[PDB]
Amino acid sequence: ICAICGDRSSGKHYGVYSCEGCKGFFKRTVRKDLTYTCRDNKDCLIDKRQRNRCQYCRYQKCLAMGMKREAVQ
Amino acid sequence: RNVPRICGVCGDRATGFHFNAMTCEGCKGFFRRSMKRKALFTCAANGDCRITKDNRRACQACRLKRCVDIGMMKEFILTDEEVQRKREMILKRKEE
DNA sequence: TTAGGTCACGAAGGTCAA
DNA sequence: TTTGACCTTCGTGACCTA
Ligand SMILES: [Zn+2]
Ligand SMILES: [Zn+2]
Ligand SMILES: [Zn+2]
Ligand SMILES: [Zn+2]
């Protein structure tokens, strides 16, 4: 179970169980130091279906659920 | 030998001695590969994490350095030579 | 006694078809 | 230009023979 979007979990990654999606999105995010801006209240609901709704809140949750940046290379 | 079955690297349960120090079956495997491969670990932190049965795999550089401080010796690691050799003599003596 | 050999598992990387 | 299902490496360690 992915502590981020919920969808199936390939297994832990950068410190947290997570789907393949939330893995790539978190890698790409770091390796490129991308920065997103929240379209609304910054507490958007993140799940399998609407995990792409807001990049800011997605990534943000990743950190929140404990994903480490230095775990990425 | 009667000395506590506790690994001096990670506090895990030790299965005895390995390359001259009381260690878990995991740190043994580690310490050897490390030397045989001549690896160069470098600790992100300030070179001083605490090795534990659970975090160990976190910072290799420190694990290794720790292996080394509790006395593990490379001396005890068979060369590539030694091995091939024995492996052979024994194998030939399979001659039936 | 411990040594090396196994090898089934992570967990990091990467590829590219949509 | 992002996704994410899939695939590639390789370090791990529990077990085992000797
Ligand atoms: Zn997810
Ligand atoms: Zn948002
Ligand atoms: Zn140990
Ligand atoms: Zn360290």
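Swiss-Prot numbering applies to chain A: residues 134-206, in that order.
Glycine residues also receive a Cβ, built from the backbone N, Cα and C atoms like all the rest.
Annotated in Swiss-Prot:
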type	residues	note
BINDING	A:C135, A:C138, A:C152, A:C155	Zn(2+) 1 binding site
BINDING	A:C171, A:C177, A:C187, A:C190	Zn(2+) 2 binding site
MUTAGEN	A:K145 to R	Abolishes acetylation by EP300, DNA binding and transcriptional activity. Impairs interaction with EP300
Among A:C135, A:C138, A:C152, which are recorded as binding-site residues, the nearest neighbour of A:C190 (Zn(2+) 2 binding site) by Cα: A:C138
Distant-in-sequence Cβ neighbours of A:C155 (Zn(2+) 1 binding site), under 8 Å, six or more positions away: A:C135, A:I137, A:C138, A:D140, A:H146, A:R184, A:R191, A:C195
10 Å Cα neighbourhood of A:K145 (mutagenesis position): matching binding-site residues from A:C152, A:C171, A:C177, A:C187: A:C152
For A:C152 (Zn(2+) 1 binding site), the number of other Cβ atoms found within 10 Å of its own Cβ: 21
Cβ-centroid neighbourhood (8 Å) of the Zn(2+) 2 site, A:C171, A:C177, A:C187, A:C190 excluded: A:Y169, A:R172, A:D173, A:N174, A:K175, A:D176, A:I179, A:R186, A:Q188, A:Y189, A:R191, A:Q193
Candidates near ligand 1 among the binding-site residues A:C135, A:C138, A:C152, A:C155, A:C171, judged by a Cβ under 6 angstroms: A:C135, A:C138, A:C152, A:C155
Structural state of A:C177 (Zn(2+) 2 binding site), classified by DSSP into three states: coil
A:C155 (Zn(2+) 1 binding site) in three-state DSSP notation: helix
Residues satisfying Cβ distance under 8 Å from A:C171 (Zn(2+) 2 binding site), sequence separation of at least 6: A:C177, A:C187, A:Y189, A:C190, A:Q193
Local backbone state of A:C135 (Zn(2+) 1 binding site), from DSSP in three classes: strand
Fewest Cβ neighbours within 10 Å, where candidates are the binding-site residues A:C135, A:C177, A:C187, A:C190: A:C177
Cβ-centroid neighbourhood (8 Å) of the Zn(2+) 1 site, A:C135, A:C138, A:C152, A:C155 excluded: A:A136, A:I137, A:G139, A:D140, A:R141, A:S142, A:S151, A:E153, A:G154, A:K156, A:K181, A:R184
Secondary-structure category, per DSSP, in which A:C190 (Zn(2+) 2 binding site) falls: helix
